[PDB]
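Below is one structure, written out as structure tokens; the observations come after it.
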Amino acid sequence: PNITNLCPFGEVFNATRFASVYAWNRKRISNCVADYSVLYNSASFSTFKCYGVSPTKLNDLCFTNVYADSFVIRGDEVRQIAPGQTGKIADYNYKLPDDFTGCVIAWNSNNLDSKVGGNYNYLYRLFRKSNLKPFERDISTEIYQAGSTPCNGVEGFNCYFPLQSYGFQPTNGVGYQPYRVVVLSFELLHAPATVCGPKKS
Amino acid sequence: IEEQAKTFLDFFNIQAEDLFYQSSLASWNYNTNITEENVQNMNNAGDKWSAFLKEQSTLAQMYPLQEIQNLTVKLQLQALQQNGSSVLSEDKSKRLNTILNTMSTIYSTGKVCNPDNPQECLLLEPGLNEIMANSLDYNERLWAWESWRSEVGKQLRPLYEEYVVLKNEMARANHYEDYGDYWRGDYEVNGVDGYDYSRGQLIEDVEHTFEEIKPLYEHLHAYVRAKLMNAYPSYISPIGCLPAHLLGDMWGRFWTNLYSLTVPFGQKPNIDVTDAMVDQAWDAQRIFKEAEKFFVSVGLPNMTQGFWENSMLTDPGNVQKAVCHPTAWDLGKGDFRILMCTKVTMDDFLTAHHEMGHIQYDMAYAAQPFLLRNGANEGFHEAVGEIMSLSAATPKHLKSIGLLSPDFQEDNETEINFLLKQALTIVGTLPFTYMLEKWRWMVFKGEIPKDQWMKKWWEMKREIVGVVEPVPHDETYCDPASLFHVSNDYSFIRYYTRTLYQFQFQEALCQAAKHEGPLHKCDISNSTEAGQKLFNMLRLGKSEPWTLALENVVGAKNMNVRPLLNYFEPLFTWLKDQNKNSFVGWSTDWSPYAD
Ligand SMILES: *[C@@H]1O[C@H](CO)[C@@H](O)[C@H](O)[C@H]1NC(C)=O
Ligand SMILES: *[C@@H]1O[C@H](CO)[C@@H](O)[C@H](O)[C@H]1NC(C)=O
Ligand SMILES: *[C@@H]1O[C@H](CO)[C@@H](O)[C@H](O)[C@H]1NC(C)=O
Ligand SMILES: *[C@@H]1O[C@H](CO)[C@@H](O)[C@H](O)[C@H]1NC(C)=O
Ligand SMILES: *[C@@H]1O[C@H](CO)[C@@H](O)[C@H](O)[C@H]1NC(C)=O
Ligand SMILES: *[C@@H]1O[C@H](CO)[C@@H](O)[C@H](O)[C@H]1NC(C)=O
Ligand SMILES: *[C@@H]1O[C@H](CO)[C@@H](O)[C@H](O)[C@H]1NC(C)=O
């Protein structure tokens, strides 16, 4: 029982920079034996919820396609990263399917992402003409027309730039603090390639 | 259409949260360390915040209020659509701001000079207030009192007149009959199926409720007069108005400083536990933690980490000037804090409960949309803070938390001393608030001609309050402007309405708590039913009519005095026998300068 490639989860979770939620990252995971128990028992997450296979039961399965979606959101938006949810993020920045097979993991990054004077680097979409499909990413930035008068790509009465920044500051209360979110999406497809849990003696 | 306004308010709330936070944080920084740098930063943040509000109130006019059916949009938008003083021409606007700053300046440079040694000047804060609170020399008290109306009062008179005119033009431009009518809009409710309230009803309710409490006041007056005559013999008439300068302060607003002369049973000890705090080595943290427990015990949330980590709970670390005057803060973005340079004393114990009560109200409505994040009306915020303090003060509480000895014997005489102190603090101020607002409203409405302003003031102080000012001042004076709120543009009626809301709340919650005795012996800290009952209202902010907020907490759609009377009924019962051998009420023909 030797140790093989375990997949670069370190680059998923303890990555330096995270994406804006409106333009979330999509990272492919493959060709390895991945231990998920070690994320669960790290006790380093505020949120660790599965809609699919339990956090330590993932270790008894093989998947062919594992994807890690990642981004930064406000703490009060953490509850929206789930199947069946609606809201500013769930409706048009990032949406999980009602039949999602994976797990959503999140943690407080106030000491990493908040800045004195305000961290305005992270963006979310405030407006979209329609809601996103599950796992859809839309990073187009035309000026959003709210009114009936045709808007010629110019901010004005009833016409708004669709993306707005956050303003993360060290003394924001909980819920206005930034959170780093990783979503692990699991698929079983048909290819000579897997992501497996560990062998037991 | 509502749809476009909805989109707009969502966009507005996303901007407003950040700019308000920057401004609030800049003001906070100033208040914890007074220095020019922080002044410059709060002033700059304040100006871009006002500029933002003006740009948004301009955009807001393109969303006709009448097309919006939902209240959360209609109310937030109506709040944003007010044009304020922008309705005034550029010259009238800058002139009014100049006047307001000038009036604040005259009051603020609050000094008078003593003819005994003209180069020696007194300030209002130390000095004149110290004389009015502690000296028993009729003549010293009289000079100090007059010197404030002369000097500061007289200097303000010509500004006050221009002020009234400019404010009425502004109010009319915004479709109010006058500025008093503008202020009364804070209690106005419309289009809510019976929870509606017309601005003119504030006057009817204030006048009605006032008449109903006069008997408590008349007996308090007679009792106090009987006692002050032994401090100021010859000077006070047995059947008259008390001279204004003999009431304990510069305006005759509180009768609290007279307590030491009027103490019912001077042979009995008080419940001032400060010595216990000293023997038990309590510090500021203990004081705030006991206050936190009060709130936790009733079912309210605990304080946030930001509160415990960032608050100025003690004197500043270096020899710094800071605004130590106690106050709660809400910066936006869930950042809650307090400023209070706490000393180990019962007064700060009670203050900590008062301000934390304000924080709990701010936390409860934190989830409301930004323009609705305030109390139901101007008197609600303080009414909540006052009930938390009132409960913390009872001997029942104090002995239960190990602060007052468990062997303390509370009896009839103790209860009376307690209630009189409270009456001097509460009952004795209602006619002041009532009289002042009634007078200012008549001034703003144009009912009192500019050359009859002091004439009416003096007559009303004798007929309503029962106090006679010792000097027959001319119309060159503006004695009401000698008070902070009058010269600095504040409404005052909030104190009248707050007091009555306070007692209605205390009664409703003591009933929820199943208290079995009189209201002054009530402690609701162990009642989670009372906690939830109040909470359900606190969480609403301004999203609902204040009249509904009262139905939810007290079972009423309006204010009442019966709970005030019930709180003090046993004091009253006692006063009724104390005055059986004397005149109750007062004559207004007598004055201390009559001859
Ligand atoms: C977390 O950070 C630590 C730092 O040593 C690193 O070793 C680890 O691989 C990172 N990632 C995870 C998923 O623990
Ligand atoms: C004084 O206010 C300034 C604002 O820059 C702050 O940086 C400084 O630490 C404060 N001084 C003290 C002694 O708190
Ligand atoms: C106000 O907004 C709320 C949002 O849930 C909506 O339910 C309510 O119906 C709106 N008011 C009216 C009168 O439509
Ligand atoms: C303020 O709003 C009112 C609402 O009708 C409008 O009539 C008035 O002209 C506006 N004033 C300014 C200064 O924009
Ligand atoms: C607040 O947190 C403290 C931490 O121990 C807890 O003991 C207390 O009961 C909490 N209060 C509430 C209302 O949850
Ligand atoms: C003391 O208690 C007795 C009980 O009968 C009561 O009659 C008496 O009036 C009380 N004393 C005072 C000052 O109220
Ligand atoms: C009421 O006081 C008792 C006295 O110890 C205390 O134990 C109890 O916890 C208090 N009630 C609540 C809800 O904390």
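Following Swiss-Prot, chain B residues are numbered 21-615, in order.
Structure method, as recorded: electron microscopy, 3.5 Å.
The backbone N, Cα and C atoms fix where each Cβ goes, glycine too.
Here is what Swiss-Prot says about this protein:
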type: BINDING; residues: B:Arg169, B:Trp477, B:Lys481; note: chloride binding site
type: MUTAGEN; residues: B:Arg273 to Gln; note: Complete loss of enzyme activity. Does not affect amino acid transport activity of SLC6A19
type: BINDING; residues: B:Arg273, B:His345, B:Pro346, B:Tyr515; note: substrate binding site
type: MUTAGEN; residues: B:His345 to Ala; note: Complete loss of enzyme activity
type: MUTAGEN; residues: B:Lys353 to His, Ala or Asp; note: Abolishes interaction with SARS-CoV spike glycoprotein
type: MUTAGEN; residues: B:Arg357 to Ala; note: Strongly inhibits interaction with SARS-CoV spike glycoprotein
type: BINDING; residues: B:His374, B:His378, B:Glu402; note: Zn(2+) binding site
type: MUTAGEN; residues: B:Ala386 to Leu; note: Increases slightly the interaction with RBD domain of SARS-CoV-2 spike protein. In sACE2.v2.2; increases interaction with RBD domain of SARS-CoV-2 spike protein; when associated with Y-27 and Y-330
type: ACT_SITE; residues: B:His505; note: active site, proton donor
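Features recorded in Swiss-Prot, as mapped to the structure shown.
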residue: B:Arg273; record: mutagenesis position; contacts (Cβ under 8 Å, 6+ apart): B:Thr449, B:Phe452, B:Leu503
residue: B:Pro346; record: substrate binding site; contacts (Cβ under 8 Å, 6+ apart): B:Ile358, B:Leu359, B:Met360, B:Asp368, B:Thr371, B:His374, B:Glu375
residue: B:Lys353; record: mutagenesis position; contacts (Cβ under 8 Å, 6+ apart): B:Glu37, B:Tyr41
residue: B:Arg357; record: mutagenesis position; contacts (Cβ under 8 Å, 6+ apart): B:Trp48, B:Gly326, B:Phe327, B:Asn330, B:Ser331, B:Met332, B:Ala348, B:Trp349, B:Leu351
residue: B:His378; record: Zn(2+) binding site; contacts (Cβ under 8 Å, 6+ apart): B:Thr347, B:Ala348, B:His401, B:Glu402, B:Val404, B:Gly405
residue: B:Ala386; record: mutagenesis position; contacts (Cβ under 8 Å, 6+ apart): B:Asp350, B:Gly354, B:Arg393
residue: B:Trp477; record: chloride binding site; contacts (Cβ under 8 Å, 6+ apart): B:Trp459, B:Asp499, B:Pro500
residue: B:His505; record: active site, proton donor; contacts (Cβ under 8 Å, 6+ apart): B:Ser511, B:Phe512
residue: B:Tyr515; record: substrate binding site; contacts (Cβ under 8 Å, 6+ apart): B:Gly399, B:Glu402, B:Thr449, B:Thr453
Out of the recorded positions B:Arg169, B:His345, B:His374, B:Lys481, the residue with the smallest number of other Cβ atoms within 10 Å is B:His345
Name, in order along the sequence, the recorded positions among B:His345, B:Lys353, B:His374, B:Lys481, B:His505, B:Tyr515 with a Cβ closer than 8 Å to any chain A Cβ. B:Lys353
Let's check the environment of B:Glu402 (Zn(2+) binding site): how many other CB atoms sit within 10 Å of its CB? 21
Spatial separation of B:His345 (mutagenesis position) from B:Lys481 (chloride binding site) - C-alpha basis, Å: 31
On the Cα atoms of B:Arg273, B:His345, B:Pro346, B:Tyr515, which are listed as binding substrate, what is the maximum pairwise distance in Å? 21
DSSP three-state call for B:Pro346 (substrate binding site): helix, strand or coil? coil
Measuring Cα to Cα, how many Å separate B:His345 (mutagenesis position) from B:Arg169 (chloride binding site)? 26
Take the mean position of the Cβ atoms of B:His374, B:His378, B:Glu402, the recorded Zn(2+) site. Which other residues of that chain put their Cβ within 8 Å of it? B:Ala348, B:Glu375, B:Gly377, B:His401, B:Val404, B:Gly405, B:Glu406, B:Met408, B:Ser409
